[PDB]
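Just below is one structure, and these are the notes that go with it.
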Amino acid sequence: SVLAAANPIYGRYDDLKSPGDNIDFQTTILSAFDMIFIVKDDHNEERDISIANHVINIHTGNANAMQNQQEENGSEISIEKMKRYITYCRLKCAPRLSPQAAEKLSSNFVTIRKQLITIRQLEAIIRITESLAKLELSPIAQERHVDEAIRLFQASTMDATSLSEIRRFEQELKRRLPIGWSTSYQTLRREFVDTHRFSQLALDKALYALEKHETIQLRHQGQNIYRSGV
Amino acid sequence: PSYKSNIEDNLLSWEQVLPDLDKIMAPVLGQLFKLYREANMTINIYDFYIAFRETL
Amino acid sequence: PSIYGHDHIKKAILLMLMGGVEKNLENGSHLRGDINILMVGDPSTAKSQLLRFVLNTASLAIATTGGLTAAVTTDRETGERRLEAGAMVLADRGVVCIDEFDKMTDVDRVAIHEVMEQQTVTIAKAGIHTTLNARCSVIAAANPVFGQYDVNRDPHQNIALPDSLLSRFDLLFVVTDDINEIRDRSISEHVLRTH
């Protein structure tokens, strides 16, 4: 089992570019990894303060008492005991999928395939639900593992009739916003969603789709939206 | 006076001046100024006309 | 049987196995009769599957990928050396199965130029000179660099092989998993039957 950490070229991953361009190796390697994580560290106010407070406690030494109490509470597992648990899990159980989990796997992947990922990608999700079943030592993999697996897969692989409504928003925004004009995310919420011309999910998906189709660019954490192309 | 600023504020914040379609739609002169701020340096007027029309 | 559709490709495989007819002339010339097939498109989409069937079915099928030129020697324990045969030479009156054809070297390409056109290999090495018959039918698979085939353009820009090399293939087919969900469900059900 291989856990690979790679530093993207140009130092920082540019969201304007396809993942292939922010990468220096063979493209076929992208077809090898089951999952990839393009983590981002965009600057923010309240999240930084919460993270910063966490760091200060660690150097304070409070984290030692906090973790031990959390271990006493059971919310945290000892590193040796967890390793003993993992070793026990590996040797003893070997789950297998259930028809309910598989049927949802096919249906969701069909929607992914139609919107666009290869046939191989769906079978990679089969490993994740097996892995979660292994942790629970359940005799069979369950659909409730797939939901997180799909979410993890979406939050990993997609780093960079409702479709008709989403594409209609694309059609409508191409008329509302000429090429080269700028607006804000909340402005679209007040003008298109508060007027109920389109749903907020359609707003989210259309903006997600338009950026990948080089139509628009999202700037300043949504405070500015600029139409880059047709 | 802030001669330039007052015009821009009146164009944006019409409710600070004005006290059955009247109850809903603001005057076009102030509303059109919103697109002007969002517009680029050079404007294809046909696209601007369509963009203005979509908001009505 | 594991591939749904691709009737022309399956017909092409049958025709390539049947082959043509060679001829001889009073001037001493000879005419090629065999047929070659080339496959292009997305890597994992049905190319390794089709090649697996043909390689397993054909009686004289040889698998190749990127010493096939048969112009190199191997030495004994006492020092004396002997040439080793190559897949193109060994596949005389047979078929050559190539995977990762795009990955083969330029040395292979210049040698296979005479193989596909003149059905012979003209070996010219230091102290060794001979001509070996290479009357072999060729079926090969290749993939674009980006992984996703640009259907709007020929393989001369999607794969960038020389036109002289590409012109030596009698038949060329491009396949890519353009998705029809109800149709892909039909073929994937048998795959799901194995899970």
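Quick note: numbers on chain C are straight from Swiss-Prot, i.e. 369-434, 441-569, in order.
Cβ coordinates are placed from backbone N, Cα and C, and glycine is handled just like the others.
Summarising the environment of C:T413 (ATP binding site), the number of other Cβ atoms within 10 Å of its Cβ, over all protein chains shown, is 16. Residues annotated as ATP binding site in Swiss-Prot: C:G409, C:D410, C:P411, C:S412, C:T413, C:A414, C:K415, C:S416.
Counting Cβ atoms from all protein chains shown, C:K415 (mutagenesis position) has 20 others lying within 10 Å of its own Cβ. According to Swiss-Prot, the mutagenesis experiment C:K415 to A carries the following note: No effect on MCM2-7 complex helicase activity. Loss of MCM2-7 complex helicase activity; when associated with MCM5 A-422. Reduces MCM2-7 complex helicase activity; when associated with MCM2 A-549.
A coil conformation is recorded for C:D410 (ATP binding site) in the three-state DSSP classification, outside any helix or strand. Here the recorded positions are C:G409, C:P411, C:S412, C:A414, C:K415, C:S416, and the ones sitting under 8 angstroms from chain A, going by CB atoms, are C:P411, C:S412. Listed in chain order, the extra residues whose Cβ falls within 8 Å of the Cβ center of the ATP site residues C:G409, C:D410, C:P411, C:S412, C:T413, C:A414, C:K415, C:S416 are C:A515, C:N517, C:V549, C:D551. When the neighbouring Cβ atoms lying within 10 Å are counted for each of the binding-site residues (C:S412, C:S416), the highest count belongs to C:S412.
The highest number of surrounding Cβ atoms within 10 Å, among the binding-site residues C:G409, C:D410, is found at C:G409.
Long-range C-beta contacts of C:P411 (ATP binding site), restricted to its own chain and to partners at least six residues apart, with a cutoff below 8 Å, comprise C:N517, C:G521.
Close to C:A414 (ATP binding site) in the fold, though at least 6 residues off in sequence, lie C:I371, C:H374, C:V549, C:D551, each with a CB less than 8 Å from its CB.
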